[PDB]
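S.K.: Input: one structure, supplied below.
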Amino acid sequence: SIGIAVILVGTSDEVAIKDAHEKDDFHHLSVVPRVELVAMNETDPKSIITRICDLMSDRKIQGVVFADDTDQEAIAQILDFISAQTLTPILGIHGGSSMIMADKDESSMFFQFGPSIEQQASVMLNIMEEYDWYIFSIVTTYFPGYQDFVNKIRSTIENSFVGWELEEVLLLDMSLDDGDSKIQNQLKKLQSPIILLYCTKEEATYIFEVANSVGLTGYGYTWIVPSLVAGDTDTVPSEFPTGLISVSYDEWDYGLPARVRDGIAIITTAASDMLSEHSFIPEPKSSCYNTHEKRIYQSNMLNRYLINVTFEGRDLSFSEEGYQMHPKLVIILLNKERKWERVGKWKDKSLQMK
Amino acid sequence: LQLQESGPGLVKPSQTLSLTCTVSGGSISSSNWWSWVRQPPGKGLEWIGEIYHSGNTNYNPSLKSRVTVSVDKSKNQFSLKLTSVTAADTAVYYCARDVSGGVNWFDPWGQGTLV
Amino acid sequence: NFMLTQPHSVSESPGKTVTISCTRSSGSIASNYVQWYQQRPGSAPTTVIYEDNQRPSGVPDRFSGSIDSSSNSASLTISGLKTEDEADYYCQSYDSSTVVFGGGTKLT
Amino acid sequence: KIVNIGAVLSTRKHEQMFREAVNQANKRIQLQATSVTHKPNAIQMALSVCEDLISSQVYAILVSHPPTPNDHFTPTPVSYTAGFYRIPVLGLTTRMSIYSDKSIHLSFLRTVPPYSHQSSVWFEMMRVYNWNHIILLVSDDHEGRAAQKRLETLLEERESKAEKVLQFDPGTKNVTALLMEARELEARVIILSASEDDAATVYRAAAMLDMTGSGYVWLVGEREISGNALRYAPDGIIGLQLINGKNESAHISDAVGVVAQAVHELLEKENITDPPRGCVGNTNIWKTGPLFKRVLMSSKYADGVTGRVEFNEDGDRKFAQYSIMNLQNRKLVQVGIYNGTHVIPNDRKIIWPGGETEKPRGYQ
């Protein structure tokens, strides 16, 4: 009786992904949810807002899931705003929703499904240690979250026996254009063999172009980048220097049917647990707007119930800011041909190579 | 502490007013305020302005630039110096003290002076 | 500045309870409460109600004050009317600018 | 070329004023104006905003807030839509400092200083009256955190930190323990900054502990003077006020002037592209947008009704005018002025808390 809706933007298979929400006999659960799917090519704010309101008004929906295969920027912000203005808790799984956002508001109920910001740095450092590279440097731009990146890296090299030797942290910004001479000089300053980089695709093209023109991309250097720079593995501007190593979420081994199944399971488990332990289920009004009486009682018990789940012997404990807290990242490298190949796997502080 | 109205008590038009209060039993150098509430005959009431003991005197926006209130601790009295009074300002004027506290409280009042 | 409105010509037999409502003209009585003064013909006015809940020492307990915050007015209740209650009752308030007295009422 | 700008005002008289202002501006390349009214809910407001955007492809959006509750409910959806399309948005009467974080709101400007920018006037007042010890008292929130961070960054120059910082939870019914602890450390000058509905409780509690007597000195911002916070307040509390924080005609005139000057300056360049003209059809960006913001940031106005107008690299106006006023016998009165330079005192003698006219030392 807990109505579940699914949104698709990537125009992937729809009829094929039907057994996950149908043949799953929830013997350990007592909510028997329904399932509805809508597929569209909606990326503009108007279309997605109108669709969200239309499903809100249609019939007996609750917390929905989002699945867009494109690469947008402010989709996460728009979804957060919608969840702030409507107590229905939504959660994304794949694509633009999987990217990290700066910080949710005080009352937002919107949990992502990807790696955090600090786990990326921790895996970055332990893969630096596993090959005995040691000396490195850090470069970053004015992106939301750089301060946490730098603070975490300093705090995790300050409390270890191994002899990390950091060297320089440049904070170049592209806002002050027409002044690229200083950028060129400060980039030419760097000498360390390993350079961690924190940027985005559009900026990364500019940085790699200037690096190639300067010439510090030859035989004794190896850039390392976070997941969000990779974006889509298939697409490549061909400007990426060969040998660049990137850590990213597993995509070609974790099927979308599994993601839909576990999202439905999470929602069902939380709803059933709170129904059993409180004898009450919140039912917000099925009106998107023009309803000042919809909020008859503040409802954060569902927020307190989504931070713990035990199904099929699996852990999906989200965090306060909204993370996964137990992902399975893969570390990939760009070989001579322009393609990404798996070279390493991470699982519960365990690191495996080949 | 008891105060009674005083002053010359004139009624001629196109002149200047001058009258002082009495206040016996109290001290001018204190933490209170002194008002000069005016009562017109056959109508409501109208506040004029307060005066602190030491340096600063508040007023009323209407007759802001036509009236002046002065104090003198040596003679233990404060006086009103209304200027350019017309024939439409005939009223009976009171001497009022207010306790600072946290709010305005115009008590105890004065005996009143005819004018 | 603002204006104050009060009822007029209210009187009855002794022993009854009468409510006089002093009403704000524009704005809201929520940041600066009012007081009620009483005057005798030929005598200086004296305060009887202050902060609408407290009473001065020696004042009779018959009178009382109340607030509504709905019609933006303050109510003064008189219980057990006597022959000495015939007087003039004024409501006085203030704001962040000045102090303005109300019109006042007479009780016979 | 014909380019028009849009605005979201709060009434019809403001719309007429905007039309008159743009009519006077274009009489000094023709530009028009478009207006719309606020809506009770955020989602319809945002969709209407982007529909207005699609109607004429507005280069910039002039947003404003009405005298309505919920604080930051009116100007958020417009900012979110603008950030989706990366077009500049100029605010008029938004005082909160949440928008000053140039990480989540990349395209936003302000014609008035934020609430957290009144931390230099206190520094100059201490430097004038010779006070070197403070007791900061803030509420646990983004506003208080930003204010305390700015205050400590400013104070780090003298290498004399604040004696103590007391953070209390936003919204409660008993703050007796914090005040009892803070009563007797060593200091008198107390600086308060919190919500008015939360400052009323602090004012009520401080009266019971006899901390408002002679000697102690109070300092506040602007939220503790307006509203219902005048029910309970000790006389002598010194407060700050903005000179032209309510008269929106001057603000709209200055905003339209600076926007017109910026749009006149940009068109002389080359390699430009018109912004997208669809909230629905298009799903792309307005690439020649950040250049407009950069050329607007250094738009040093010559003169105007509100004096000189400038900007920083934070979306906040510089060279503000502040009035320092004292609360005497439940009646406010201006006693000093501050014009970005040293504080100029007027010809009035302030009344320090507890009565008496003598500048307290502030230290025991």
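Chain A is numbered as in Swiss-Prot; the shown residues are, in order, 34-387.
Cβ coordinates come from backbone N, Cα and C, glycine included.
Got these off Swiss-Prot a minute ago, pasting:
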{"type": "MUTAGEN", "residues": "A:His60 to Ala", "note": "Normal zinc binding"}
{"type": "MUTAGEN", "residues": "A:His127 to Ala", "note": "Reduced zinc binding"}
{"type": "BINDING", "residues": "A:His127, A:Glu284", "note": "Zn(2+) binding site"}
{"type": "MUTAGEN", "residues": "A:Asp283 to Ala", "note": "Slightly reduced zinc binding"}
{"type": "MUTAGEN", "residues": "A:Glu284 to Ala", "note": "Reduced zinc binding"}
{"type": "MUTAGEN", "residues": "A:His311 to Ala", "note": "Normal zinc binding"}
{"type": "MUTAGEN", "residues": "A:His359 to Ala", "note": "Normal zinc binding"}
S.K.: Can you tell me the three-state DSSP label for A:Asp283 (mutagenesis position)?
M.R.: coil
S.K.: Using DSSP and collapsing to three states, where does A:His311 (mutagenesis position) fall: helix, strand or coil?
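M.R.: For A:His311 (mutagenesis position) - judged by DSSP and reduced to three states - the answer is helix.
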S.K.: Let me know the most crowded of the mutagenesis positions, choosing from A:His60, A:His127, A:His311 and counting other Cβ atoms within 10 Å.
M.R.: A:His127
S.K.: Just to confirm: which same-chain residues, 6+ apart in sequence, have a Cβ under 8 Å from the Cβ of A:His359 (mutagenesis position)?
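M.R.: Result: A:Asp348, A:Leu349, A:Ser350, A:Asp381.
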S.K.: Using A:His311 (mutagenesis position) as the reference point, find which of the mutagenesis positions A:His60, A:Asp283, A:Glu284 has the shortest Cα-to-Cα distance to it.
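M.R.: Looking at Cα distances from A:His311 (mutagenesis position), the smallest one goes to A:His60.
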S.K.: Identify, in sequence order, the residues in the chain of A:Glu284 (mutagenesis position) that are 6 or more apart from it along the sequence and have a CB within less than 8 Å of its CB; answer 'none' if there are none.
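M.R.: Sequence-distant Cβ neighbours: A:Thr266.
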S.K.: Rounded to a whole angstrom, what is the C-alpha distance between A:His127 (mutagenesis position) and A:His60 (mutagenesis position)?
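M.R.: Distance (Cα to Cα, whole Å): 28 Å.
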S.K.: In which DSSP state, out of helix, strand and coil, do we find A:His127 (mutagenesis position)?
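M.R.: Once the DSSP labels are grouped into three classes, A:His127 (mutagenesis position) ends up as strand.
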S.K.: Could you state the whole-number distance in Å separating the C-alpha atoms of A:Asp283 (mutagenesis position) and A:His60 (mutagenesis position)?
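M.R.: Here the two Cα atoms lie 30 Å apart.
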S.K.: With every protein chain in view, how many other Cβ atoms are within 10 Å of the Cβ of A:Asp283 (mutagenesis position)?
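M.R.: Summing over all protein chains shown, A:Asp283 (mutagenesis position) has 14 other Cβ atoms within 10 Å.
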